[PDB]
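Report on one structure; see the data block that follows.
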Amino acid sequence: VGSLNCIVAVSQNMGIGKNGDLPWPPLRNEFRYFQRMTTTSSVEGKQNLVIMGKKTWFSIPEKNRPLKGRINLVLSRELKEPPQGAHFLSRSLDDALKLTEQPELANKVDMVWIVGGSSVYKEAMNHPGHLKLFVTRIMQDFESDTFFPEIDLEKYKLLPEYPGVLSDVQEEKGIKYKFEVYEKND
Ligand SMILES: NC(=O)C1=CN([C@@H]2O[C@H](COP(=O)(O)OP(=O)(O)OC[C@H]3O[C@@H](n4cnc5c(N)ncnc54)[C@H](OP(=O)(O)O)[C@@H]3O)[C@@H](O)[C@H]2O)C=CC1
Ligand SMILES: CC(C)c1ccc(N(C)c2cnc3nc(N)nc(N)c3c2)cc1
């Protein structure tokens, strides 16, 4: 089992969601970036695993779940089995990562991608170990009701560029954004 990563798009006032949808209008190429980063496996014979909370799962249009070409794991303590379409269910992030070293998943999974929401990000970000954050900065303020936790730059180093990630400013629907990669190892 390979690297641990969080991926998120965030507005200037730290928002990541409003009523289970994105705060901004759909950015087609940003969704393509999310799909490409989470799906592309460095190791053949394996898929990457995407981990998400319950509200993030249900925020993906039914036609699109599970996220294709990735193993989909949902976090919940209320649910008693994976939702329709999902592959795995765990009670907690630490349980999910533990499942990842069990018989079944250990030889199937390449990279692990935490794709939201807010409490899952917070926990990952504050847990010791090697972790990267792939952060799309949407360069405007958008009304939101769920936010991405503070990035502690004492621990998370912004990388000066990363392979496969454009470094320059992007714009779609009149909204400028840029892609960043942060790395901690503690
Ligand atoms: N990158 C972006 O811009 C992203 C945006 N989104 C958006 O953000 C918002 C949805 O997210 P948010 O409100 O943060 O909630 P999250 O998806 O975490 O979902 C929370 C639910 O999942 C369960 N859960 C979360 N963490 C854990 C854990 N460690 N263990 C077990 N269960 C857990 C809880 O279910 P239970 O109560 O059953 O225990 C909780 O009700 C939406 O608006 C969506 O559009 C989501 C991801 C990324
Ligand atoms: C239809 C699929 C591709 C879809 C629909 C909604 C969402 N969400 C909540 C979402 C949407 N865009 C996102 N972009 C980045 N950079 N990171 C994320 N974690 C991210 C998450 C994700 C995928």
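Residue numbering for chain A follows Swiss-Prot; the residues present correspond to positions 2-187, in that order.
When the header is checked for method, it gives X-ray crystallography, 1.6 Å.
Quick reminder: no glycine exception, Cβ is built from N, Cα and C everywhere.
Swiss-Prot lists 4-185 with the feature domain 'DHFR'.
The secondary structure of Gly118 (NADP(+) binding site), as reduced to three states from DSSP, is coil rather than helix or strand. Long-range Cβ neighbours of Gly118 (NADP(+) binding site) (same chain, at least 6 residues apart, Cβ-Cβ under 8 Å): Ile17, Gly18, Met53, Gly54, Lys56, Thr57, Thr147. For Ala10, 16-22, 55-57, 77-79, 117-124, the entry in Swiss-Prot reads NADP(+) binding site, with the evidence type experimental evidence.
Looking at Swiss-Prot, the entry for mutagenesis of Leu23 to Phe, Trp or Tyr says: Decreases affinity for NADP and dihydrofolate over 10-fold. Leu23 (mutagenesis position) has a Cβ environment of 19 other Cβ atoms inside 10 Å.
Sequence annotations record features per position, and here Swiss-Prot assigns substrate binding site to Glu31, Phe32, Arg33, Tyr34, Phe35, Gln36, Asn65, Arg71. DSSP assigns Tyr34 (substrate binding site) to a helical segment in the three-state reduction.
In Swiss-Prot, a published mutagenesis experiment is listed as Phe32 to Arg, annotated Reduces catalytic rate 5-fold. Reduces affinity for dihydrofolate 9-fold; when associated with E-36. In sequence order, the list of same-chain residues 6 or more apart from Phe32 (mutagenesis position) whose Cβ falls under 8 Å from its Cβ is empty.
The DSSP secondary structure for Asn65 (mutagenesis position) is helix. Among the mutagenesis experiments that Swiss-Prot reports, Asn65 to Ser is described with the note: Increases affinity for dihydrofolate about 15-fold. No effect on affinity for NADPH.
The note that Swiss-Prot attaches to the published mutagenesis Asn65 to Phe is: Increases affinity for dihydrofolate about 3-fold. No effect on affinity for NADPH. When Cβ atoms from all protein chains are considered, those within 10 Å of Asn65 (mutagenesis position) total 11, not counting its own.
With respect to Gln36 (substrate binding site), the closest of these binding-site residues in Cα terms is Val121, chosen from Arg78, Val121, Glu124. The separation of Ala10 (NADP(+) binding site) from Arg71 (substrate binding site), Cα to Cα, is 19 Å. Ranked by CA distance from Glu31 (substrate binding site), the recorded positions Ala10, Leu23, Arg78, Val121 have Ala10 at the top as the closest. Recorded residues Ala10 (NADP(+) binding site) and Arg33 (substrate binding site) have their alpha carbons 12 Å apart, per Cα-Cα distance. Among the recorded positions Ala10, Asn65, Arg78, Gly118, the residues whose Cβ sits under 6 Å from any atom of ligand 2 are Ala10, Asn65. Cβ neighbour count within 10 Å across all protein chains ranks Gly18 highest among the binding-site residues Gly18, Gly21.
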